[PDB]
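Student: Right, I'll just put the structure down here and ask away after.
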Amino acid sequence: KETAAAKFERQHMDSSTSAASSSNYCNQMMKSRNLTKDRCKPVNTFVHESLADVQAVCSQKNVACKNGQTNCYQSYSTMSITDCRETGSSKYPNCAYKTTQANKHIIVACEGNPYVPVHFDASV
Ligand SMILES: Cc1cn([C@H]2C[C@H](OP(=O)([O-])OP(=O)([O-])OC[C@H]3O[C@@H](n4cnc5c(N)ncnc54)[C@H](O)[C@@H]3OP(=O)(O)O)[C@@H](COP(=O)(O)O)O2)c(=O)[nH]c1=O
């Protein structure tokens, strides 16, 4: 089984590297984290920070979520992340991704008790 917090960890956390490794990073990560089983997720972001630093975001700047809900929080500092975005020729089952490294503020939705991240909303 997988709790909501565990799913966020599997889908968005990669503390191992301080930044995306090779240009093949996304293709490999989207595959190993089971993010292309039923379809190709159009976009997925991986965070290269410790879990504690990401969990701490739930006690930072409260802001509105893209879906209108208000349980989203923006990080005060910028974090190291990798955006994985499909290429123009990507088509299930052969999902392919462009790897883009970046340093930006992250916005996640938190829920639960403990109040932890369960959804990655955006980067700014
Ligand atoms: C834009 C963008 C998107 N993504 C990623 C983020 C999403 O994956 P994701 O895996 O992070 O999305 P999810 O909806 O599956 O979130 C996992 C669970 O979180 C719950 N939840 C709780 N609070 C909220 C709020 N406030 N908004 C949205 N969702 C919320 C939700 O109901 C789910 O419950 P279950 O499905 O029952 O497990 C995906 C879609 O892009 P969308 O444009 O629709 O947001 O792309 C990313 O990784 N990076 C990006 O830059």
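Residue numbering for chain A follows Swiss-Prot, covering 27-150 in order.
Cβ from N, Cα, C; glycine included.
Pulled from Swiss-Prot, these are the listed features:
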ACT_SITE  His38  active site, proton acceptor
ACT_SITE  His145  active site, proton donor
BINDING   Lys33, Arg36, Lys67, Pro68, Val69, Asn70, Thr71, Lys92, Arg111  substrate binding site
MUTAGEN   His38 to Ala  Loss of activity
MUTAGEN   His145 to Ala  Loss of activity
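Give me the local environment of each listed feature.
Tutor: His38 (mutagenesis position) carries a helical DSSP state (H, G or I). Neighbour count (other Cβ atoms within 10 Å of the Cβ, all protein chains): 20 for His38 (mutagenesis position).
Listed in sequence order, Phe34, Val134, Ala135 are the same-chain residues six or more apart from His145 (mutagenesis position) with CB atoms under 8 A from its CB.
The Cβ of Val69 (substrate binding site) lies under 8 Å from the Cβ of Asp109, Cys110, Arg111, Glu112, each of which sits 6+ residues away along the same chain.
In this structure, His145 (mutagenesis position) is part of a beta strand by DSSP.
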Student: Give the maximum pairwise CA distance in Å, whole number, for the residues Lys33, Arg36, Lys67, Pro68, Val69, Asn70, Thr71, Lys92, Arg111 listed as binding substrate.
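Tutor: In whole numbers, the farthest two Cα atoms are 22 Å apart.
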Student: Would you please pick out, from the binding-site residues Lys33, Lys67, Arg111, the one with the fewest other Cβ atoms within 10 Å of its Cβ?
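Tutor: With the binding-site residues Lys33, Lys67, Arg111, fewest surrounding Cβ atoms within 10 Å: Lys33.
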Student: Within 10 angstroms of the C-beta of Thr71 (substrate binding site), what count of other C-beta atoms is obtained when all protein chains are considered?
Tutor: 20
